[PDB]
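Worksheet: the structure to be examined is printed underneath.
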Amino acid sequence: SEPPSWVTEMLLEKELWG
Amino acid sequence: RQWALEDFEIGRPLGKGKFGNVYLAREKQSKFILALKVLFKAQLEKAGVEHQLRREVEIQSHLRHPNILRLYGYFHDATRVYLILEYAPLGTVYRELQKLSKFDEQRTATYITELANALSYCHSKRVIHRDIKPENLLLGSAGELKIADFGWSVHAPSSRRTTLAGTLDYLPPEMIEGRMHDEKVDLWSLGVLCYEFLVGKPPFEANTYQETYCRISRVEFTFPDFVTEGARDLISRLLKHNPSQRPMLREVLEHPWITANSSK
Ligand SMILES: Nc1ncnc2c1ncn2[C@@H]1O[C@H](COP(=O)(O)OP(=O)(O)O)[C@@H](O)[C@H]1O
Ligand SMILES: *C(=O)CCNC(=O)[C@@H](*)CC(=O)O
Ligand SMILES: [Mg+2]
Ligand SMILES: [Mg+2]
Ligand code: NA
């Protein structure tokens, strides 16, 4: 249910600055 | 037999895991020194990764190889799961790399030999590790490398896998793109390690996850000039976008750079 850490971080980057 | 916490003396934390610490331990009757890996049940359940722990236990329990860390048993109480592990006294390769900055060619080739021996055994059981980064590589009393932490591993007897797994810097294109993958993912990670061991940084390192992802998918990396021609040859062959172009582990063990520099 939790993705690998890097998936979560890369999604943050997308939400933060596109 | 039926282990319980009362069967062990506990000592200092050896390192910090995602779901709990790993502690120095001693089985009371034998006085034998071990490691107890603790996982908090509520953490596990919240993260929904119970299947990773089941795979870790089911797979690592049955592996027996000098370069694979042994998992002797397990138990649980009201709040925690405990894995009883072989103690690795010399710590992680991660810490060694931090201490030395980079490894010379003899040390690197020896680790790669031991890693390839261990992965050969895994792949003969059709097990794929998928997370062989330096903080999961431990060192025994004679400085010998031991692959640990099988929580991302899988037993892939026939079918190809599609799980998003592992740690970005060590993953091949087919795994970060969520395409089908097979045991060749570990060969790519072996190339990342060989580079990181010689250089001190993994080859696709970037300050954003997005750029690291793009560098991996397009095999965008370069060699510093002190990396010798033989090491470049091995690493370039391992870091091929096409999984089937990556060498077999037998070919790694036979590579002239490996045999000229490994003490193993
Ligand atoms: N058997 C062991 N002997 C010595 N140190 C260990 C052992 N197992 C784990 N460690 C230390 O604990 C850290 C986390 O262990 P690990 O099994 O990788 O947890 P996680 O699955 O949460 O990453 C390792 O990086 C290492 O520093
Ligand atoms: C999210 O899906 C990110 C996709 N990849 C990139 O943005 C990498 C682009 C690049 O650095 O060339
Ligand atoms: Mg780990
Ligand atoms: Mg793990
Ligand atoms: Na680093």
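By the numbers in Swiss-Prot, the shown part of chain A spans 72-89.
The header says X-ray crystallography, 1.9 Å.
A Cβ is built for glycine as well, from the same backbone N, Cα and C atoms used for every other residue.
In Swiss-Prot, a mutagenesis experiment is listed as A:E73 to K, annotated with the note Reduces binding to AURKA. Sequence-distant neighbours of A:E73 (mutagenesis position) (same chain, six or more apart, CB under 8 Å from its CB) are A:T79, listed in sequence order.
Around A:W77 (mutagenesis position), there are no C-beta neighbours below 8 angstroms that are at least 6 residues distant in the chain. Looking at Swiss-Prot, you'll find the mutagenesis A:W77 to A noted as follows: Reduces binding to AURKA.
All protein chains shown were included, and the count of other CB atoms within 10 Å of the CB of A:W88 (mutagenesis position) stands at 8. Quoting Swiss-Prot on the mutagenesis of A:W88 to A: Abrogates the interaction with AURKA.
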